[PDB]
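*Asks:* Let me begin by handing over the structure; questions about it come next.
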Amino acid sequence: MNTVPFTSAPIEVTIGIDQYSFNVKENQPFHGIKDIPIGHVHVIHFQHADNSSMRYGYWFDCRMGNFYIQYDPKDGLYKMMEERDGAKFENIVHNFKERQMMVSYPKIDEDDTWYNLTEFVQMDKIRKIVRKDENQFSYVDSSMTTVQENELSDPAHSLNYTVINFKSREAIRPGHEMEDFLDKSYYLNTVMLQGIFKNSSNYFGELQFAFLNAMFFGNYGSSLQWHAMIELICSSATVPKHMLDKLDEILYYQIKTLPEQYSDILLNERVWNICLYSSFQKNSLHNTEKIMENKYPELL
Amino acid sequence: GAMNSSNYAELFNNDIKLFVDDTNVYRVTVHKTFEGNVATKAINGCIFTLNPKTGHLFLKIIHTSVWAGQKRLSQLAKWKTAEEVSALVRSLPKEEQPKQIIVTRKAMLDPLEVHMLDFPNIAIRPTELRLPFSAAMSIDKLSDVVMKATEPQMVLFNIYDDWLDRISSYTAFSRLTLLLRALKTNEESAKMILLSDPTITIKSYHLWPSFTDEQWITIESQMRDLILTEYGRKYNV
Ligand SMILES: O=C(O)c1cc(-c2ccccc2)no1
């Protein structure tokens, strides 16, 4: 188990760690998060008490370095940094742990929720969507736009998700206009899976990362990408059986974790009704359909 | 975006544009079978592609063989229309290609957009005008060429005959829409209004009779009366 210590907490803030969250008071003796499970990526995220504008946060993997958080009073935010002095790091953490100044990552033993949400998400792929090569961790916030959003404006601060556009020359072979528009299998299997992602695991990783950024930061372009990657599969007549079964599991745990009160803004009625009730794959997502109908029947 | 009565004069400016109406592409008769079921029989159709400024009509005749062994024909017809309009645009010299294509039915937007991806600067637009272009097959010479076709064929017409020698394209389009609306509402009565006087004839190279300016005023008034008469019969007014 690994640790993300905090130098201090000078401003009141709600702190998230993966799907958990807690409140820290202004100048409270908080010095970080311990017992973080090794083997998964993680995200540590923030919403200031005095200004809920800009949710922001950091994706990281404790296997890739020793990371800590320190508040910057000039830029007005909690910043992740890497400590290269290993013995300094351990010495600081030990003082903080001995004085019980850290919260414990509160994982129930029965609970696979975080694994189920991040099964295909790897740090190396995150760092290609979020480009800041000098850091081993990745900053994301609520207002960051996507490359596709910027084509329709600072490129250094953008989310480089794979562009999906159903009415584009990439999606439609000349001479196969009706076929390719009504059955997106070409676009899914040849263009996206064989060509760009190389395999379904990378595709699902980006889909899962998009969802998590929509949920944890309210990032709109991430929500658009999540829905586009679902619709591309559901609108394809020919999808490998293992992908359909895995997608049903992926979406089930996403819909299970979504805050009930954020559904009006995180779920696109058109896409979900099309995917569950009209698409080629309308009968292939049994678990997702059942949780959607029992949890959000109004959307449908 | 959409095209309506606020921006109506835009149809007659100097930016090349085409209306596309797909109503008559897939045409069927419905009949009983020997076993008492119901079956369709397709008949020849046409795409109505019109330049409202010049009167040039590109009538692509859709022969029933294009439907042979195909499924979901009402859906296919929209994509066949878009395929043929795209092929027409590609066949025209650059300086004759339209800057806008206006579809009379919104279901044509996505098929035409997809077939025209290679032409990102041609705008594909709907319209809020309810245009009576379905009644094109009530123009005898258009119906005759479509029904006699034994293979796919494109035929070119000027749907304004020689009117633009004497009137503007705004007035010519208004006359055409009034005539087509009347033919749509009561075809026999409209055909009788158009052909009752035997001394006024249709030139070999025209679609409509050779009315003088004053006679066109009379005909237009008779057509408006027909439409109002039919509205009164319909709604009991
Ligand atoms: O030129 C023709 O073919 C024509 C004219 C008429 C006609 C008949 C009744 C009343 C008015 C016109 N029928 O055929």
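All residue numbers here begin at 1 and follow the chain in the order shown.
Technique stated in the header: X-ray crystallography, 1.5 Å.
From the backbone N, Cα and C atoms, a Cβ is placed for every residue, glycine too.
When I checked Swiss-Prot for this same protein, it listed these features:
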type: MUTAGEN; residues: B:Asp21 to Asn (Swiss-Prot position 1853); note: Reduced growth at 30 degrees Celsius. Strongly reduced growth at 16 degrees Celsius
type: MUTAGEN; residues: B:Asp22 to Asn (Swiss-Prot position 1854); note: Reduced growth at 30 degrees Celsius. Strongly reduced growth at 16 degrees Celsius
type: MUTAGEN; residues: B:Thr23 to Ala (Swiss-Prot position 1855); note: Reduced growth at 30 degrees Celsius. Strongly reduced growth at 16 degrees Celsius
type: MUTAGEN; residues: B:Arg105 to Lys (Swiss-Prot position 1937); note: Severely impaired growth. Reduced growth at 30 degrees Celsius. Strongly reduced growth at 16 degrees Celsius
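For the listed features, I'd like the structural context: burial, neighbours, distances.
*Replies:* A sphere of 10 angstroms centred on the C-beta of B:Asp21 (mutagenesis position) encloses 22 other C-beta atoms.
DSSP gives B:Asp22 (mutagenesis position) a coil state; it is part of no helix or strand.
For B:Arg105 (mutagenesis position), the same-chain residues lying six or more positions away in sequence with a CB closer than 8 A to its CB are B:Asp21, B:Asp22, B:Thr23. B:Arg105 (mutagenesis position) falls outside any helix or strand according to DSSP and counts as coil.
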*Asks:* Within 10 Å of the Cβ of B:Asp22 (mutagenesis position), how many other Cβ atoms are there?
*Replies:* 28
